[PDB]
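One structure is given below, encoded as C-alpha cells.
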There are 2 protein chains.
Amino acid sequence: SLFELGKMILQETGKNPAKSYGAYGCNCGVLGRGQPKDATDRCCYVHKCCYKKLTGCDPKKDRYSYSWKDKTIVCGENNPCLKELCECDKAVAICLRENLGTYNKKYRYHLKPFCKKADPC
Amino acid sequence: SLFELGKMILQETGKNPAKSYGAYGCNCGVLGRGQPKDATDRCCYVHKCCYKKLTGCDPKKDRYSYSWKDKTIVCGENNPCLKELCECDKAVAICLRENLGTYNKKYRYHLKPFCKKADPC
Ligand SMILES: O=C(O)/C=C/c1ccc(O)c(O)c1
C-alpha cells in the first residue's frame, strides 16, 4: 500500500516521501502516467507499468510485509500479487534514491493534467 | 484552470498553493471528494461540488480571465461557464485564506485513498 511504499522511499532516499514524490513530474504519486520529465519521473513510470500486471490486488490499499535488514529492503513472504507489489515498490524506492542527483524541485508539484500522454507500457 | 486557481490561492493566503493545498485532506487538489477532515478541507469540498454544476468547460485546463483589483479577486466576463468556474475558484481561495487559523500540516500530504466516501453534493 501507500504506507509501505512511503516507508521504503524514506528508508532509501532519506527524504519525506509524500513531499518529494507525491506529485513529482508526470508519473510520481497520484494519478496515472505521462511522458517522463526526467530520470526521477521515469522511475515512477516503470513503477506504474509494474503495477499494471497486479490486477489481483490493490497497489494503493493492500498492506504487505517487508523488513529493513542491513539497509536493504527485503520483501517478506506473501501471496504472488502482494509479493510482486512489494518488489515493484522496492524497485521504485531504489530508483528514486539512485537518481537524487538530478532531482529537480520545479517538478515537485507538477501540474499533471498538462502532461503529454505516455507510451503504452 | 489550475493556473488561475493556484494564483488566486497565492494572492489570498498567500502561501504556495500547490504545496499547501495540492494534496490537503480528502478534498483539496487532486482526485475527487471525501469526508472532510477540517474547515480548510471543507473549502475544497464545496469547491468540487461547485465544479459539478458547470456546463461544458474544463475546471482543470480551461484558462479564463480575472484580475486582482484592490486586493480583491474580480472575475472577467469570459463566457457563462468560464465565469461560473472563475467564481468557484475565487470562492475556494477566499475560504482557504479564511481558515488559515486552523490549517493543519498533518493533512497537507494526506493519503487520500483511505478517506471515507463523501456525501452527494
Ligand atoms: O517543506 C517543508 O519542509 C515545509 C515547508 C513549509 C513552509 C511553510 C510552512 O508554513 C509550512 O508549514 C511548511
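If you go along the chain as it appears here, the first residue is 1 and each next one adds 1.
Structure method, as recorded: X-ray crystallography, 2.1 Å.
Positions of Cβ are set from backbone N, Cα and C atoms, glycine also.
Swiss-Prot gives this note for the natural variant A:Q35 to G: In BnSP-6 and Bn-IV. The Cβ of A:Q35 (variant position) lies under 8 Å from the Cβ of A:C26, A:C115, A:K116, A:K117, A:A118, A:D119, each of these being in the same chain and 6 or more residues away along the sequence. Secondary structure at A:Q35 (variant position), taken from DSSP and collapsed to helix, strand or coil, is coil.
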